[PDB]
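Engineer: I have a structure here, written as structure tokens, and I will follow up with some questions on it.
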Amino acid sequence: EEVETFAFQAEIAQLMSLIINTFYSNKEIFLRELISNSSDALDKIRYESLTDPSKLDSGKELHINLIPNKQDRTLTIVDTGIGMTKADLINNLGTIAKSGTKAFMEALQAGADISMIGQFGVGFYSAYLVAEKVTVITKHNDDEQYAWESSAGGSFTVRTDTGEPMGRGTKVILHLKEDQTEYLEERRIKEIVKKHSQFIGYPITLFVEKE
Ligand SMILES: CCNC(=O)c1nnn(-c2cc(C(C)C)c(O)cc2O)c1-c1ccc(CNCC2CCCCC2)cc1
């Protein structure tokens, strides 16, 4: 193996129903959240590079790419952000899933708008509105490349990854549900990016396919 399995420390089930009962009607939100996460990690590497420019030896270009693949039924979002160590990976998709759900449910009960979801650290899980499964590949300067994977059931895996090296950053592959292929269409992606992510301060490039 060298594959490790972790049980969700929270009810990810409770998070998932909250996300359904909050965004099922506007699923395109997932793109906003993932792009927003990318921008966050890009801000971090930018910031660290100011004090230590050798942080950029793993890649100088700071960007976000979107890659639909109809044949595979995947939407992939790549960024050249700071990436996650193994511990960052578990902290951000596991640990925070518990405390961030708790925090976000409290704020919603007190009247906060749903659009705050990203601020409670659980925006990533909106991906499960469109994806049956999600793989996260990540690389941080201070660690090896890892692959995280979950169908948002009771568990997720982490493994040392041995695919193509990214130099630094994070790639999220959405294995879309059969009924949500619309997020593979160029026009659709474009509209969502225009609508939600126009103020993102890094270039966001859609890779259109040939047909
Ligand atoms: C420890 C240093 N590493 C990073 O922080 C990092 N590196 N890559 N990413 C990253 C993560 C995701 C999701 C899988 C969680 C992503 O879609 C894209 C990313 O670049 C991240 C990342 C980790 C967490 C988040 C979530 N931020 C919530 C935060 C809460 C307080 C308000 C401001 C925003 C967003 C991006």
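For chain A, we keep the numbers from Swiss-Prot: what you see runs 15-225, in order.
Using N, Cα and C of the backbone, Cβ positions are placed for all residues, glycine too.
This is the feature table in Swiss-Prot:
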- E47 to A: Strong ATP-binding. Strong interaction with HSF1, HIF1A, ERBB2, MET, KEAP1 and RHOBTB2. No effect on interaction with TSC1 (MUTAGEN)
- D93 to A: Impaired ATP-binding. Strong interaction with HIF1A, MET, KEAP1 and RHOBTB2. Loss of interaction with HSF1 and ERBB2. Los of interaction with TSC1 (MUTAGEN)
- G97 to D: Abolishes ATPase activity (MUTAGEN)
Engineer: Provide the number of Cβ atoms within 10 Å of the Cβ of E47 (mutagenesis position), excluding the reference atom itself.
Structural biologist: 20
Engineer: What mutagenesis positions among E47, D93, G97 have a C-beta sitting less than 6 Å from any atom of ligand 1?
Structural biologist: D93, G97
Engineer: What three-state secondary structure does DSSP assign to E47 (mutagenesis position)?
Structural biologist: helix
Engineer: Please list residues from the chain of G97 (mutagenesis position) whose Cβ is under 8 angstroms from its Cβ, counting only those at least six apart in sequence.
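Structural biologist: Counting only residues 6 or more apart in sequence, the Cβ neighbours of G97 (mutagenesis position) under 8 Å are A55, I59, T152, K153, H154, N155, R182, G183, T184.
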Engineer: What three-state class does DSSP give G97 (mutagenesis position)?
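Structural biologist: DSSP assigns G97 (mutagenesis position) to coil.
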Engineer: Which residues does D93 (mutagenesis position) neighbour through Cβ under 8 Å, counting only same-chain ones at least six apart?
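Structural biologist: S52, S53, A55, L56, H77, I78, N79, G183, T184, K185, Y216 - these are the non-local Cβ neighbours of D93 (mutagenesis position), listed in sequence order.
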